[PDB]
Amino acid sequence: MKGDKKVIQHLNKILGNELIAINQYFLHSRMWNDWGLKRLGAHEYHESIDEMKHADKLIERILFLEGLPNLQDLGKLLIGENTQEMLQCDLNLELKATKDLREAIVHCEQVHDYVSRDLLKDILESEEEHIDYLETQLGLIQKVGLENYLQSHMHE
Amino acid sequence: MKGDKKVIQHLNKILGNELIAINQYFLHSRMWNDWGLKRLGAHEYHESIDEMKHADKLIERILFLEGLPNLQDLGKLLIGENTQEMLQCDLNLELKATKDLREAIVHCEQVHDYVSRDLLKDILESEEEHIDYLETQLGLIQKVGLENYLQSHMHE
Amino acid sequence: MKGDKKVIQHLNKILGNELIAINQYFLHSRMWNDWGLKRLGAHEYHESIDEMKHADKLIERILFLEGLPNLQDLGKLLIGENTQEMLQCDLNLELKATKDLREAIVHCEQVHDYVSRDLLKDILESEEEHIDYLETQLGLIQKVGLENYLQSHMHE
Amino acid sequence: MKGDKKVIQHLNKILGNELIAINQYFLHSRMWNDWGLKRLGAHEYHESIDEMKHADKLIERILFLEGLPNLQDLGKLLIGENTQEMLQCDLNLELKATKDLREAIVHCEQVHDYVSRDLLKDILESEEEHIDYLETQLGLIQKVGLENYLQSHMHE
Amino acid sequence: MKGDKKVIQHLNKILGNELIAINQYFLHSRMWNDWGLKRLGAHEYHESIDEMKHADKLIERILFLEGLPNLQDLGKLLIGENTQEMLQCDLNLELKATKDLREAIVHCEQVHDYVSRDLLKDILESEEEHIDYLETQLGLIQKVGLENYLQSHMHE
Amino acid sequence: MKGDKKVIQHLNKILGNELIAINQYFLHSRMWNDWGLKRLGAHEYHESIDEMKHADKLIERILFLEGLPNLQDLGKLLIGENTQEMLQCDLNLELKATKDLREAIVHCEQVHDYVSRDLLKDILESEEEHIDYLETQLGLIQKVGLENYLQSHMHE
Amino acid sequence: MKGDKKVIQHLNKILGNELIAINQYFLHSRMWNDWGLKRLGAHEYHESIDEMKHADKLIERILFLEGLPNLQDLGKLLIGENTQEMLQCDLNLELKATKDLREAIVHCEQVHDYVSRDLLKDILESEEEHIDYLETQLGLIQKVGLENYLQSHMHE
Ligand code: HEM
Ligand code: HEM
Ligand code: HEM
Ligand code: HEM
Ligand SMILES: O=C1NC(=O)c2c(NCCCc3ccc(O)cc3)cccc21
Ligand SMILES: O=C1NC(=O)c2c(NCCCc3ccc(O)cc3)cccc21
Ligand SMILES: O=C1NC(=O)c2c(NCCCc3ccc(O)cc3)cccc21
Ligand SMILES: O=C1NC(=O)c2c(NCCCc3ccc(O)cc3)cccc21
Ligand SMILES: O=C1NC(=O)c2c(NCCCc3ccc(O)cc3)cccc21
Ligand SMILES: O=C1NC(=O)c2c(NCCCc3ccc(O)cc3)cccc21
Ligand SMILES: O=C1NC(=O)c2c(NCCCc3ccc(O)cc3)cccc21
Ligand SMILES: [Fe+2]
């Protein structure tokens, strides 16, 4: 089905953000596992998987709309060097992701691609849940202290 | 069955206390969940549900006694700004609630409304159990320190 | 995640309508039960529980958006004196509620809070279902007569 | 298999009657559901389904006989404005349907299309059963009163 | 509940489209079955059933909004004479359907009938899925040859 | 029970046709199996068995009516030497069979042997189902090509 | 455990190859699904998953050896425009992958990193199995013809 050219550009921009997030979360997960913080490693693994699923749906929608999904261009991974930085890196990425999602939804609504809008809204719900998780973790570090916070994430 | 007018006023006063507690504990619960202190959130949710069940019984008794249950007047919520304050606000409310229950039981006894007394004794038992929980948490904070206490209430 | 201040105002306005509905429906339920109209009492109980669940989700959303959920202000309960009046009082409340829901969705859309919009849309679907129920009950009173209508709501 | 051209015309006439009945009974069903007369709505739904199944079998037979099933022409729906009228409308349609079934069977017998006759006979058995149901409902309205009759059809 | 007059007109237009599709898909299904292409026949039968379910929901929504669902007016069925034509006929119908759905969604959004919009969005998702299927089948005919394509659709 | 002599002659004529078909279909089945076309072989085996069952019922009816079932005279088998010809031979035999069935039914009707007619109508329904199958297979050979049609009938 | 710097460089080069393969196979998979070639799509999906699992093990090994896994640099994807090209693009990539694996194993052996060698050997066995699959599909295209080959990959 011949999609709107600018919808497809937006879907490819969101896809680009998801591909960054896949790799950043996967690397953060395996860093945390290497460090023995297995609960963080597993949670971050599931965040990466969830972004893989979003990327899949975007790829599928783009192809249906007769566009070319862009899996070649990979933007800048934000990799932290300790737990606090890694969480804040994930949050910085998520805040750019939701900004782009909102702009993509505006455009889909304007050209009446209501099915693309619905897909993007579901992804935005998932990204807002991730922002909640991240904000909560950074707040817990302040409330229980870093040493306790890390302790609570050793065992899965 | 036509009840004693002052009994009914007492029941509506206890009902008003329970209505404050429902909302205060529900809000405290959801604040704790938002902060990632999910064990406190869950426990405080169950406290709110328990007050809802008490309010239901009081409403049912007032209507049986041919009074009008007052669900319109809502007194002042005592909302804390951190875990310690929130627990102490709950305890302050409970000590007012138990005082009012004792005075209501006295009057039920005097006019021989023994069934209303038994209902209020059962509610009083639940409220004393809540006082026990609250005093215990405040003591644990002193014993284990706030950071550990909060750590212990992150996970259900 | 810092929400739009006027969105939060609207969410608190919706929450306030839900808090009225919780108490109005609960009281109506318990009145119908006291009168032996247990099918109406049970259905109205489930309507109250549904509004409790909506209020919960609104509280959770307001807190996520870093606002303060208002559980203190309780608007006017519309309590009926017989079955026809109680149903019409519920319907009057619901119509006010959907009006406020629609105006809140308009503003969510305008500021691109698409997740808040989706939550309100879901609540609106539940409120329209309640309107359907109420309009149907009122029409059935006219079709079968009040005595038959009440007969048919004695037993669960 | 090359069918008799006039058998096929008869089968298309019967199909045309079933297509009217499908839509008429489906609309009547959904009206009764909307009004809260859910027992009527469910029964009328099953009548519409039963007509759908007859139409399928007729379509299949026409194609086997190398005719063209006519799903394009839709005759006049007989829609009531209240329960008594809707039942009479169904009965009026059913009396027309059995008249046409009888004439189609006559012709099948004359040209020795005994298998089409057997199909039409089965449909006629179903349509007479619907007449029995309809005559019975109209008779019950007289015996129990319209208000009682409607009351008995509120709940499934 | 009193719905918007033009919303109801849009909903009747969509319903009118679904009524055409039900009959077109059902006939195409039974033609394919008659020809021994039973996998196409079965798939097309499920397409017709899906349209029936959409029509049901539209009728229910129109009646709730106090409109009259129009099951009398049946537009032009697009019937093919071979498999390629039948698939293209279905696709031509679906493209008219999605244009009308998008225009209906615009109007629901403008009068704030967000529940009707959500229903139409769900139907639109189903229609785009059908378009995907149709475009894919037409493409497969080119990639594998017509004879192979039909061979692969003989057996369910 | 003393049957009509000409009915019994008609029943023996139908029996004779069934006896031809048993052997023709059984040989065709075993030819197809020998050629590796096992799906045709299995389907044709089941056609032969069904004919065996009809012959059994005809034998039983003739004896009940105090006639002598003729199993001695075997008419001409129509044996094909390739798939398309075998199917055509089965179809040719079936078209002779249904012509005889219709004339037999006419006579049963005339002399009021309604039970014999019902038996013959059932047999006729089975033979028209075989005609449907055969016409469909011949149609498929044209639509998918002989080589594909055969390919699709190698395996069960 | 401090690893050999040149081993880690080899592991990151293999990881780079796996990352190209993840995205190339995933895009090819979803292209094939879009075209209705679901068997190819599912198989290619499983190939992508397998490369993801290899990349995971490489990331984990690099981190254990105190290196930095490179998920930032994504090499050139080889995307085909039809089935034949897509298979050949996969084969061209795999043949570069096995050349790099062999050179990395040589270096692991020389520096006595026998565990990294064993990992790479296991990955090589997987890549040789992928080469077998690809060479086999290309051979089948010649043996059965492209139309049949694609037909055989329509359905799962
Ligand atoms: C375009 C990029 C990618 C896409 C679209 C993608 C997609 C997927 C999908 C759809 C799944 C299955 C999820 C499920 O249903 O449970 C999955 C699983 C997985 N992915 Fe990815 N992925 C990508 C990149 C990666 C990368 C770069 C890695 C590792 C460095 C990776 C590691 C994994 C792992 C370990 C699994 C679990 C497989 C299993 O054990 O079953 N993925 N991926
Ligand atoms: C007049 C005030 C209220 C009354 C009398 C009341 C009563 C009840 C009762 C009897 C139950 C069922 C408990 C059980 O047996 O498990 C219940 C459940 C519940 N209530 Fe309330 N309630 C009130 C106010 C509220 C408020 C203000 C909220 C939230 C803001 C709320 C949220 C809930 C929730 C979430 C549930 C559980 C529902 C479920 O998932 O099953 N209630 N309430
Ligand atoms: C040519 C006209 C139609 C034909 C031949 C037809 C045929 C059928 C058939 C064969 C079934 C399956 C019944 C069973 O065995 O359970 C069915 C189901 C159904 N039909 Fe129709 N139908 C037609 C029109 C309609 C219309 C106009 C509507 C609604 C306005 C409708 C609504 C339904 C529904 C709701 C179902 C059941 C779906 C489910 O399984 O949930 N049909 N139809
Ligand atoms: C007078 C002619 C025949 C009659 C009335 C007849 C009747 C029957 C009947 C009633 C059955 C049981 C069917 C069932 O209920 O499943 C049967 C089975 C069978 N018939 Fe015949 N048959 C006749 C001739 C033949 C011939 C000529 C052959 C082969 C050359 C044959 C081969 C078979 C086979 C293989 C079975 C399956 C037996 C088993 O494995 O259980 N029949 N027949
Ligand atoms: O919070 C409230 N509790 C109440 O009862 C109430 C109202 N009552 C109207 C009379 C309801 C009534 C009538 C007959 C009967 O037998 C029992 C009760 C009105 C506004 C607010 C409230
Ligand atoms: O009904 C009410 N809703 C409220 O939020 C409230 C009050 N809030 C004090 C601050 C509560 C707070 C503080 C920090 C935070 O991160 C989130 C929340 C006080 C009285 C009555 C109400
Ligand atoms: O309602 C309708 N029934 C029909 O058959 C039809 C049309 N037929 C085109 C020929 C379709 C055809 C071709 C070959 C075949 O073997 C069987 C059928 C066209 C418009 C509307 C209708
Ligand atoms: O296709 C059609 N849809 C319709 O509604 C209709 C007719 N309506 C009669 C009024 C039916 C009515 C009455 C009261 C009510 O509360 C809701 C509905 C008449 C002919 C054909 C059609
Ligand atoms: O193929 C044949 N069918 C027959 O019936 C038959 C013969 N009949 C002898 C009498 C068999 C009989 C006797 C008494 C009775 O109550 C019923 C039947 C002889 C040769 C060939 C055939
Ligand atoms: O793709 C990438 N892989 C990486 O490692 C990386 C970066 N490294 C930050 C250091 C992260 C680190 C710190 C301590 C430690 O013990 C292990 C690792 C930065 C940008 C991109 C990439
Ligand atoms: O990252 C990438 N996404 C792509 O689509 C792509 C390339 N496409 C070649 C055409 C692929 C194609 C051809 C026909 C068709 O109907 C649909 C798609 C090439 C390099 C990198 C990328
Ligand atoms: Fe600790």
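Don't overthink the numbers, they just go from 1 along the chain as shown.
The way this entry was determined, per its header, is X-ray crystallography, 1.9 Å.
Cβ atoms here come from the backbone N, Cα and C positions, even for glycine.
Here's what Swiss-Prot has on this protein:
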DOMAIN    G:1-145  domain 'Ferritin-like diiron'
BINDING   G:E18, G:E51, G:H54, G:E127  Fe(2+) Fe1 binding site
MUTAGEN   G:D34 to F  About 30% active in Fe(2+) oxidation and storage, diiron-binding site does not coordinate fully, decreased overall flexibility of the BFR, partially occludes B-pores, see Fe ion inside the B-pore
BINDING   G:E51, G:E94, G:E127, G:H130  Fe(2+) Fe2 binding site
MUTAGEN   G:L68 to A  Assembles into normal BFR with wild-type ability to oxidize Fe(2+) and store Fe(3+), 5.2-fold decrease in rate of iron release from BRF, greatly reduced affinity for Bfd
MUTAGEN   G:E81 to A  Assembles into normal BFR with wild-type ability to oxidize Fe(2+) and store Fe(3+), 3.2-fold decrease in rate of iron release from BRF, greatly reduced affinity for Bfd
MUTAGEN   G:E85 to A  Assembles into normal BFR with wild-type ability to oxidize Fe(2+) and store Fe(3+), 5.5-fold decrease in rate of iron release from BRF, greatly reduced affinity for Bfd
MUTAGEN   G:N148 to L  About 70% active in Fe(2+) oxidation and storage, diiron-binding site does not coordinate fully, decreased overall flexibility of the BFR, loss of 1 ligand to K(+), reveals more Fe cations bound inside the BFR cavity
BINDING   G:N148, G:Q151  K(+) binding site
MUTAGEN   G:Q151 to L  About 70% active in Fe(2+) oxidation and storage, diiron-binding site does not coordinate fully, loss of bound K(+)
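Overlay of Swiss-Prot annotations on the structure.
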{"residue": "G:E18", "record": "Fe(2+) Fe1 binding site", "Cβ contacts under 8 Å, 6 or more apart": "G:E51, G:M52, G:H54, G:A55, G:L58, G:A97, G:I123"}
{"residue": "G:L68", "record": "mutagenesis position", "Cβ contacts under 8 Å, 6 or more apart": "G:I62"}
{"residue": "G:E81", "record": "mutagenesis position", "Cβ contacts under 8 Å, 6 or more apart": "none"}
{"residue": "G:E85", "record": "mutagenesis position", "Cβ contacts under 8 Å, 6 or more apart": "none"}
{"residue": "G:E94", "record": "Fe(2+) Fe2 binding site", "Cβ contacts under 8 Å, 6 or more apart": "G:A21, G:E127, G:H130, G:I131, G:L134"}
{"residue": "G:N148", "record": "mutagenesis position", "Cβ contacts under 8 Å, 6 or more apart": "none"}
{"residue": "G:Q151", "record": "mutagenesis position", "Cβ contacts under 8 Å, 6 or more apart": "none"}
For the recorded Fe(2+) Fe1 site formed by G:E18, G:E51, G:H54, G:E127, name the remaining residues of the chain with Cβ within 8 Å of the site's Cβ center, in chain order.
G:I14, G:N17, G:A21, G:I22, G:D50, G:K53, G:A55, G:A97, G:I123, G:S126
Looking at Cβ-Cβ distances, which residues of the chain lie under 8 angstroms from G:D34 (mutagenesis position) while being 6 or more apart from it?
none
Tally every other Cβ atom lying within 10 Å of the Cβ atom of G:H130 (Fe(2+) Fe2 binding site).
21
Report, in sequence order, every one of the recorded positions (G:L68, G:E85, G:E94, G:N148) having a CB within less than 8 angstroms of a CB belonging to chain E; if no such residue exists, report 'none'.
G:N148
Cβ-centroid neighbours of Fe(2+) Fe2 site G:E51, G:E94, G:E127, G:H130, 8 Å, sequence order:
G:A21, G:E47, G:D50, G:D90, G:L93, G:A97, G:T98, G:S126, G:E129, G:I131
Which recorded positions from the set G:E18, G:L68, G:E85, G:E94, G:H130, G:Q151 have a C-beta atom lying less than 6 Å away from ligand 10?
G:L68
Provide the list of recorded positions among G:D34, G:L68, G:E127, G:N148 whose C-beta sits under 8 Å from chain A at the C-beta level, in sequence order; use 'none' for an empty result.
G:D34
Per DSSP, what is the residue count of the domain 'Ferritin-like diiron' (G:1-145) in each of helix, strand and coil?
116 helix, 0 strand, 29 coil
Could you check what DSSP calls G:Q151 (mutagenesis position) once collapsed to helix, strand or coil?
helix
